[PDB]
Amino acid sequence: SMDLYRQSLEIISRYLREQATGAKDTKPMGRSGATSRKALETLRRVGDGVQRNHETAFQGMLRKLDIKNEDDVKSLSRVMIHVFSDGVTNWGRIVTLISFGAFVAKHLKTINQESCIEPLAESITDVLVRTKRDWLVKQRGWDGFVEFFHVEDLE
Ligand SMILES: Cc1ccccc1-c1cccc2c(CCCOc3cccc4ccccc34)c(C(=O)O)n(CCN3CCOCC3)c12
């Protein structure tokens, strides 16, 4: 889906870019902006927690990947599908994919590979929308993501 890819890329690239730079993007959101803004807010809350709680595993995975240049970033796509396409599909695994994406984006800045952040964001969005299309549609896309992590109103 064109609209699902577009919205997912906007959310994912905004999170990875602001995690690496330390500064939010003031540029307005495109189509379905209200959902995208709520999704980015949820991603910041949940995603920052995932990076803190799974720091040892994220450091371990980053070391195994041994990312040194732009060719290594292009090959990340096949490692992503090997790990992500094996087993169950849920929002927890999706937030892990994106959160590790931000952890990798920060490392990319450190090694002067900031130009690889946007192709990284596109690769993550590609793996997500291409492999989990049907599941994402059944779960109401990004509205479903926001609702899933919304627990303060359970009573
Ligand atoms: C949290 C955890 C705990 C214990 C060990 C590893 C992890 C762990 C670490 C990192 C990411 C994930 C994912 C996201 C998908 C891969 O993301 C990428 C892979 C490769 C490159 C990527 C690049 C950019 C963005 C995502 C990339 C999952 C997941 O799919 O849940 N896990 C758990 C992995 N399981 C462990 C048991 O063995 C079965 C697999 C991950």
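FYI, residue positions are counted from 1 along the chain as it appears here.
For all residues, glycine too, the Cβ spot is worked out from N, Cα and C.
One mutagenesis experiment named in Swiss-Prot is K24 to R (Swiss-Prot position 194), and its note says Reduced ubiquitination. Swiss-Prot lists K27 to R (Swiss-Prot position 197) among its mutagenesis entries, and the accompanying note reads: Reduced ubiquitination. Here Swiss-Prot notes a mutagenesis experiment, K38 to R (Swiss-Prot position 208), with the remark: No effect on ubiquitination. Mutagenesis annotation in Swiss-Prot: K64 to R (Swiss-Prot position 234), described as No effect on ubiquitination; the structure shown retains the original residue.
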Neighbour count (Cβ, 10 Å) for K64 (mutagenesis position): 8
Same-chain residues at least 6 apart in sequence whose Cβ lies under 8 Å from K38 (mutagenesis position): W142, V146
Distance, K64 (mutagenesis position) to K24 (mutagenesis position) (CA atoms, angstrom): 30
Residue among mutagenesis positions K24, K27 with least C-beta crowding, 10 angstrom cut-off: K27
DSSP three-state assignment for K64 (mutagenesis position): helix
Rounded Cα separation (Å) that holds between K27 (mutagenesis position) and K64 (mutagenesis position): 36
